[PDB]
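Reviewing the structure listed below.
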Amino acid sequence: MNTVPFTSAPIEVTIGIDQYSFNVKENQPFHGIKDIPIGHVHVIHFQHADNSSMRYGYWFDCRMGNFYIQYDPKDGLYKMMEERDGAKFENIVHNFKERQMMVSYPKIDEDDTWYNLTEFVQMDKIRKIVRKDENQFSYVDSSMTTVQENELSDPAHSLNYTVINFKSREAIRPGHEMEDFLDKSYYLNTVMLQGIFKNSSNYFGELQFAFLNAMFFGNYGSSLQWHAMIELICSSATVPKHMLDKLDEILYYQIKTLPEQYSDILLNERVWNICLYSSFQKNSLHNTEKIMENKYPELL
Amino acid sequence: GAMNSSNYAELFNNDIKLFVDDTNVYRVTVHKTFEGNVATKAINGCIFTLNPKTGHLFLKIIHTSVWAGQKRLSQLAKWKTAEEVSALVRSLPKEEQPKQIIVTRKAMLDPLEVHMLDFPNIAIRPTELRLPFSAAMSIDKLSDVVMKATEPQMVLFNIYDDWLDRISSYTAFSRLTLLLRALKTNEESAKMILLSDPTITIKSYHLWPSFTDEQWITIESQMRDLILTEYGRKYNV
């Protein structure tokens, strides 16, 4: 069970750790988060009390290094940093734990929510979508645009999601225009799965990461990416049986976790109606269709 | 974006453009079967691809053989239209290729855009105009070449005959849309107006009669009257 210590909390802020969140007061003696489950990626996220604009945060995996948060009064944000001195770090964490200045990652034993949302998400894949190679952790915020959004402007600060475009030479074989447009199986299976992602696990990992950036940061380009990756599967007549069963579980936990009050901005009516009621896979997502119909019948 | 009353003069500028109308591509007669069920029988169709500035009409005849053993024909008809328009553009020299293609029906946008991915600089546009190009098959010579076709065929016409010798493209297009609107609203009456005087004939190389400027004014008046009457009837006003 790993720890992310905080040097201090000089500004009032709502702190998120995965699906949990805590309010910290200006200069409250708060020194970090302990008992973080090993085996998963995690996200530690922030919304300042004085500017509820710019949700921002850090994807990390405690297996890759010793990470801490320190407020920078120049750039005006909580920054993740790596402590390279193992003995200094262990000594800092032990002191803060002894003084009980840390919140405990509040996981219920029964509760597989975080596993279910991050099953295919790998830190090494996150670091290719979010390029800052000198750090082992990845910064994301509300405003970062995607490579695809930028084609339609600072490349260093972009989300390099895999570009998906249903009306592109990549998506449409010369001579199979109608076939490839109405049945996206060759785009899904040959171009994306065999060609780019190599396997369904990497495809699901990007889909799950896109959803979590949409949910936690209100990142609009991430939301677009999540819906495009759903739509590419649902619009394919030929999908491996294990991928459909897994997609139904992935989407179920995403819809289950989504705050009820954000369904209006986080869910695209057209995509969900098409996917659940018109698409090739309209009858393949039983769990997802049932939670959507009981939680968001207005959208449909 | 969409072509409307506000940007109408754009049709007659020096940027090559084509209208595409897919209304007459998939044509059927509906009939009873021996068992008393209903069936369709396809008849020959056509794509109506028109340069509104020059009057050049690319009439691609759609022979019933293209539907043989195919399903969802009204969907396939849109894609076959976009395939044939794409093939026509690729067949034209670069300097003759259109800069825009305006589709008369919004359901043609996705099929044409996907077929034209190789031509990213050709704009595919819808229109808010309600153009009467469906009535092309009320022009006797166009109907005759479609119905007689025994295989896929492209036939080239000038839908304005020689009018551009005497009038602007704007005026020629207005005359064509009025004639086709009349033919669409009351074909029998429109055709009576156009042929009633046997001394005015259709040249072998033309579609419409050889009216003088003064006779065209009388004809155009008769077509306007036909359209308003019919409108009063349709709506009891």
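FYI, residue positions are counted from 1 along the chain as it appears here.
Method reported for this entry: X-ray crystallography, 1.5 Å.
Placement of Cβ uses the backbone N, Cα and C atoms for every residue, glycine included.
According to Swiss-Prot, the mutagenesis experiment B:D21 to N (Swiss-Prot position 1853) carries the annotation: Reduced growth at 30 degrees Celsius. Strongly reduced growth at 16 degrees Celsius. In this structure, B:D21 (mutagenesis position) is part of a beta strand by DSSP.
Recorded in Swiss-Prot as a mutagenesis result, B:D22 to N (Swiss-Prot position 1854) carries the remark: Reduced growth at 30 degrees Celsius. Strongly reduced growth at 16 degrees Celsius. When Cβ atoms from all protein chains are considered, those within 10 Å of B:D22 (mutagenesis position) total 28, not counting its own.
One mutagenesis experiment catalogued in Swiss-Prot, B:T23 to A (Swiss-Prot position 1855), is accompanied by this note: Reduced growth at 30 degrees Celsius. Strongly reduced growth at 16 degrees Celsius.
Here Swiss-Prot notes a mutagenesis experiment, B:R105 to K (Swiss-Prot position 1937), with the remark: Severely impaired growth. Reduced growth at 30 degrees Celsius. Strongly reduced growth at 16 degrees Celsius. DSSP classifies B:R105 (mutagenesis position) as coil under the three-state reduction. In the shown protein chains, 17 other C-beta atoms lie within 10 A of the C-beta of B:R105 (mutagenesis position).
Other Cβ atoms within 10 Å of the Cβ of B:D21 (mutagenesis position), summed over all protein chains shown, number 22. A Cα-Cα distance of 8 Å separates B:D22 (mutagenesis position) from B:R105 (mutagenesis position). Within 10 Å of the C-beta of B:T23 (mutagenesis position) we count 20 further C-beta atoms, all protein chains included. B:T23 (mutagenesis position) sits 8 Å from B:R105 (mutagenesis position), counting Cα to Cα. Between the C-alpha atoms of B:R105 (mutagenesis position) and B:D21 (mutagenesis position), the distance comes to 7 Å.
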